[PDB]
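Chemist: Just passing along the structure, written as structure tokens.
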Amino acid sequence: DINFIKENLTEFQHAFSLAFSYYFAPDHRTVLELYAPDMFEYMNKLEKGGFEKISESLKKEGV
Amino acid sequence: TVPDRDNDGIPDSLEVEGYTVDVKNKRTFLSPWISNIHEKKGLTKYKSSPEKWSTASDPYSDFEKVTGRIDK
Ligand SMILES: [Ca+2]
Ligand SMILES: [Ca+2]
């Protein structure tokens, strides 16, 4: 529902930014892979080209 | 490559700040201490020396002690 999402996207934001810290603090990324193997792949899809299409699709609106 | 001063298998940032050893399916896994997960499962929080191959100077590394790859 768009109301529970609208009222609790702070914890939907903490849930992503926590896993961003695990993927790049280089000593423990493997604690993300063996405890959440799909969140690891989703951050792997970001790092392997997903960050380009979120970077290129902002300078096109910089006109 | 994560740094490892003492060549004992486990990295430097894990020895100083805490770590533990968990099994997931039937595979051992050496992970840093996460109190949200590892404390409910009844595990232990180990700390060792990042520059000694064996912290207590016996002939068994800190890797071999906590994992079970030791003389039984
Ligand atoms: Ca070490
Ligand atoms: Ca050591």
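Swiss-Prot numbering applies to chain B: residues 203-274, in that order.
Cβ from N, Cα, C; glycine included.
Feature list, courtesy of Swiss-Prot:
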BINDING   B:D206, B:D208, B:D210, B:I212, B:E217  Ca(2+) 1 binding site
MUTAGEN   B:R207 to A  Abolished interaction with LF
BINDING   B:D208, B:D210, B:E217, B:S251, B:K254, B:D264  Ca(2+) 2 binding site
MUTAGEN   B:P213 to A  Decrease in the ability to bind to LF and partially toxic at high concentrations
MUTAGEN   B:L216 to A  Decrease in the ability to bind to LF and partially toxic at high concentrations
MUTAGEN   B:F231 to A  Loss of ability to bind to LF and completely non-toxic
MUTAGEN   B:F231 to S  Does not affect significantly interaction with LF, while it impairs tranlocation of LF
MUTAGEN   B:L232 to A  Loss of ability to bind to LF and completely non-toxic
MUTAGEN   B:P234 to S  Does not affect significantly interaction with LF
MUTAGEN   B:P234 to A  Loss of ability to bind to LF and completely non-toxic
MUTAGEN   B:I236 to S  Abolished interaction with LF
MUTAGEN   B:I239 to A  Decrease in the ability to bind to LF and partially toxic at high concentrations
MUTAGEN   B:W255 to A  No effect on LF-binding ability and as toxic as the wild-type
MUTAGEN   B:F265 to A  No effect on LF-binding ability and as toxic as the wild-type
MUTAGEN   B:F265 to S  Impaired translocation of LF
Chemist: Measuring Cα to Cα, how many Å separate B:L216 (mutagenesis position) from B:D208 (Ca(2+) 1 binding site)?
Modeler: 13
Chemist: Hey, which of the binding-site residues B:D208, B:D210, B:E217 is the loneliest by Cβ count within 10 Å?
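Modeler: Sparsest of the binding-site residues B:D208, B:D210, B:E217 by Cβ contacts within 10 Å: B:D208.
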Chemist: Which recorded positions out of B:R207, B:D210, B:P234, B:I236 lie by ligand 2, going by a Cβ under 6 Å?
Modeler: B:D210
Chemist: Within the chain of B:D206 (Ca(2+) 1 binding site), which residues six or more apart in sequence place their C-beta under 8 angstroms from its C-beta?
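Modeler: Expected: B:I212, B:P213, B:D214.
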Chemist: Relative to the mean position of the Cβ atoms of B:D208, B:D210, B:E217, B:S251, B:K254, B:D264, the recorded Ca(2+) 2 site, which additional same-chain residues have Cβ within 8 Å?
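Modeler: Neighbours found: B:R207, B:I212, B:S250, B:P252, B:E253, B:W255, B:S256, B:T257, B:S263.
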Chemist: Which of these recorded positions (B:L216, B:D264, B:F265) have a C-beta closer than 6 Å to some atom of ligand 1?
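Modeler: Listed by sequence, the hits amount to none.
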Chemist: Would you list the recorded positions among B:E217, B:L232, B:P234, B:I236, B:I239 that come within less than 8 Å, Cβ to Cβ, of chain A, in the order they occur in the sequence, writing 'none' if nothing qualifies?
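Modeler: Only B:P234, B:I236, B:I239 pass the 8 Å Cβ test.
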Chemist: Per DSSP, to which secondary structure element type does B:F265 (mutagenesis position) belong, with helix, strand and coil as the options?
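Modeler: Helix, per DSSP.
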Chemist: List, in sequence order, the residues of the same chain other than B:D206, B:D208, B:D210, B:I212, B:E217 whose Cβ lies within 8 Å of the centroid of the Cβ atoms of the recorded Ca(2+) 1 site.
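Modeler: Other same-chain residues near the Ca(2+) 1 site: B:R207, B:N209, B:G211, B:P213, B:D214, B:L216, B:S250, B:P252, B:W255, B:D264, B:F265.
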